Protein chains: 2
Amino acid sequence: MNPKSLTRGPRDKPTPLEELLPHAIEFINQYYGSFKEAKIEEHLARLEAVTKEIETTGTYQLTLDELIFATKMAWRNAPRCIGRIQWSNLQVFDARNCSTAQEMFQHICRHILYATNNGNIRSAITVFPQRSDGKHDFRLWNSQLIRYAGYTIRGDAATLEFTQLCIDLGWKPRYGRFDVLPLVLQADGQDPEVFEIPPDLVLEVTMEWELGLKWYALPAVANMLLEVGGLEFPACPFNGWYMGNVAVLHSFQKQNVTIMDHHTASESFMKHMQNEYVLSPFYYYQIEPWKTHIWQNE
Amino acid sequence: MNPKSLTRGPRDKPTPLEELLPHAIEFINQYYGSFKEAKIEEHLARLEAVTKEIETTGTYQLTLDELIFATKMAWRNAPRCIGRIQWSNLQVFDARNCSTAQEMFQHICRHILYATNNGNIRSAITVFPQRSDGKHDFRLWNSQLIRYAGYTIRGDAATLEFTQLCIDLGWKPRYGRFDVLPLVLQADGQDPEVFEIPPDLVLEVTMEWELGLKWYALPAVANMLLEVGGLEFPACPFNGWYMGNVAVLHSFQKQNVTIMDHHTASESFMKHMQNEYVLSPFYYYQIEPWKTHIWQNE
Ligand code: HEM
Ligand code: HEM
Ligand SMILES: c1cn(-c2ccc(O[C@H]3CCCN(Cc4ccc5c(c4)OCO5)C3)cc2)cn1
Ligand SMILES: c1cn(-c2ccc(O[C@H]3CCCN(Cc4ccc5c(c4)OCO5)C3)cc2)cn1
């Protein structure tokens, strides 16, 4: 067997141009190939401009449309994702001009608001600045945007470690069982900063003859890396909606929070279908950033 | 003399509870003893929960922090390991929820990536699921994660046998002198599967007035067993870095691959020291798994 690694690690230097250029060219082809017989000239013109940009600057920037295409193809290329059948249903927020953690936070608020949509969940991805030399990475340290803390256990037992990290970073732990962990955000390679998510941004389905059980509506992956044309985006949170004695199906449907039931299955595929008139791009796992981060202040 | 065996063999049944419980209790004590006067109540509470878990399930699970502690104490307890002086410098990857060989492979890729760190080597251990009844063991059949094949001789003369085994398993032997052997991975007691290591994951120091000599940067023991509190982890690869007419010291230092020179000696001990504000646990040798494995398909 010759499987590839599903993980893409840190760098300490820019991608060598001799490595980057072939990848850039291949993606450009894939992109312009999505127009079949049309646009031969734009294709070649783009090849020339990208090549020059790389030779001049050591890298290149994607057009907005190229980025949108990339995020959708990466989704289409996600082997385990059930949602990828309707891969055209994806809203893209372009945050590649982001520079600070405060700005990252505002972008994520915007994302959570749009995708939550008061229960009528919409898929979205927010793309932060691409890796340059690898010493200025933007990363979200959370595994998901919204997750309950973990503290025997109290809360989300799978975040006991991350919860402890937040505390160590100055987060004040309320010790409930449904404490929404803060966003831990790294901009430009700096030490991460801690941001409470505004409670009003977090939609929860309350389960329904008293246990006080509830769960958050928005499942959002915070910690993967988008690869495209040799470029790496170490910060690119995205979300879908849930797949699904189970008062869940009932509580979600009764509170009208989207889940992947047959109706939603048919509808989303219907909408996807109406949007018509080594794998790359790809979402990679990363090494947990607290295991690799060099603190400029601990 | 009353030396103990440094080898821990296979089982065909779960550890008897009457054997397991005393060992579990002893480790819990060792763990909570590392807090001196504090935490008497957590200690007793943990004793009670572990005892109940064993009586209920026939075994028990370590907390993440208990596991981390165990791996570091086992290292501290390794008589021949020079690196154990700086035993607090160890990154632990928890793969105890692993179930398939493909998953094992992804964990090992992640390990190789982190520990290699583009030449700035970091110590790490990846811990796979603990032995249950002994008929579902996870094992790596390699002695190291990265090793050259052996084929008079061609390649690593010490792997002639293992190389032959890989071939017998379906591996196609390129007949060079520096062929990186594939990972041979056994999950849940199943027959092993063969996985080429992605070449880009393998860092090599090229020796430097033409012989074409090179060697791999990452020394990683693949085949030992971690014992702790009566639990056995037959799959727990770990790595350090090398100790060191010798163009080696030069080639490694000049290509900035870590070795245990005086500088690295002082630095790593310095970092270890800043991490402050029958032996058990222990790493055992095992019997070569191809000598004991019952093929459900040959
Ligand atoms: C529209 C609703 C969506 C549904 C129902 C859905 C469902 C799933 C499910 C069930 C998994 C597997 C979880 C596991 O194995 O533990 C998954 C994985 C994943 N999803 Fe989604 N997803 C959706 C939207 C998205 C979006 C918008 C993206 C990206 C733009 C995406 C990217 C991925 C990726 C990369 C993985 C990992 C896939 C792999 O490793 O093979 N998903 N998704
Ligand atoms: C940080 C760099 C490290 C260095 C320089 C180092 C060096 C060594 C050396 C020189 C040996 C003896 C080899 C021989 O006799 O053929 C050894 C053995 C060993 N090392 Fe390391 N090591 C390091 C990290 C580790 C780590 C991370 C672990 C485990 C978490 C570890 C566990 C062991 C074990 C169990 C043995 C066998 C010891 C025995 O049988 O007495 N080493 N190491
Ligand atoms: C879109 C969103 N996702 C995920 C979101 C959140 C994820 O977190 C995992 C760990 C916490 C519990 N999560 C439960 C879950 C299960 C199935 C599912 C989820 C979340 O979102 C889409 O479909 C799984 C995993 C995957 C995948 N695509
Ligand atoms: C960490 C890593 N190790 C080892 C890694 C690899 C090992 O393989 C042996 C057989 C192949 C050649 N190896 C050479 C060697 C020598 C000294 C050393 C090595 C490898 O890694 C740490 O220090 C020894 C043995 C021990 C021990 N601690």
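Numbers in chain B track Swiss-Prot; the residues on display, in order, are 114-264, 270-326, 332, 335-369, 413-445, 478-498.
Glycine is no exception: its Cβ is also placed from the backbone N, Cα and C atoms.
The feature heme b binding site is assigned by Swiss-Prot to B:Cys194, B:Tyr485. Per Swiss-Prot, natural variant B:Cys211 to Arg is noted as: In strain: NOD/LtJ.
Recorded features from Swiss-Prot, shown on the structure.
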residue	record	DSSP class
B:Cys194	heme b binding site	coil
B:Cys211	variant position	coil
B:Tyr485	heme b binding site	strand
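No coordinates are deposited for the 5 residues that fall between B:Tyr264 and B:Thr270. The C-alpha atoms bordering this gap are 8 Å apart.
Taking the Cβ of B:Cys194 (heme b binding site) as centre and 10 Å as the limit, one finds 15 other Cβ atoms among all the protein chains shown. Note on the recorded positions B:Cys211, B:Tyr485: the fewest other CB atoms within 10 A surround the CB of B:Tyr485. Geometry remark: B:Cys211 (variant position) versus B:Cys194 (heme b binding site), CA distance 28 Å.
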